[PDB]
Amino acid sequence: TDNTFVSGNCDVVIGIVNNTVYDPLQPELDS
Amino acid sequence: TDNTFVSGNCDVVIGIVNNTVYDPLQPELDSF
């Protein structure tokens, strides 16, 4: 999430691919 | 907080306005 920014939706970009975006805040709050 | 940064104080800026800056960490801490 720190190397990318959220813009629009996935139905806009032509050729978008699916991958897991790692959020460093999730494991810090879970631990 | 990610779209802006903290510089100076509210009193030293001319024509400055008041608002509520949204902190994305707040809703994440609500579940925590």
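Heads up, chain A uses Swiss-Prot numbers, so what you see runs 1117-1147.
Recorded method for this deposit: electron microscopy, 3.4 Å.
Yeah, the Cβs are placed from backbone N, Cα and C, and that goes for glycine too.
While the structure shown retains the original residue, Swiss-Prot records the natural variant A:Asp1118 to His with this note: In strain: Alpha/B.1.1.7. Over all protein chains present, the Cβ of A:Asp1118 (variant position) has 9 other Cβ atoms lying within 10 Å. According to DSSP, A:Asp1118 (variant position) sits in a coil region rather than a helix or strand.
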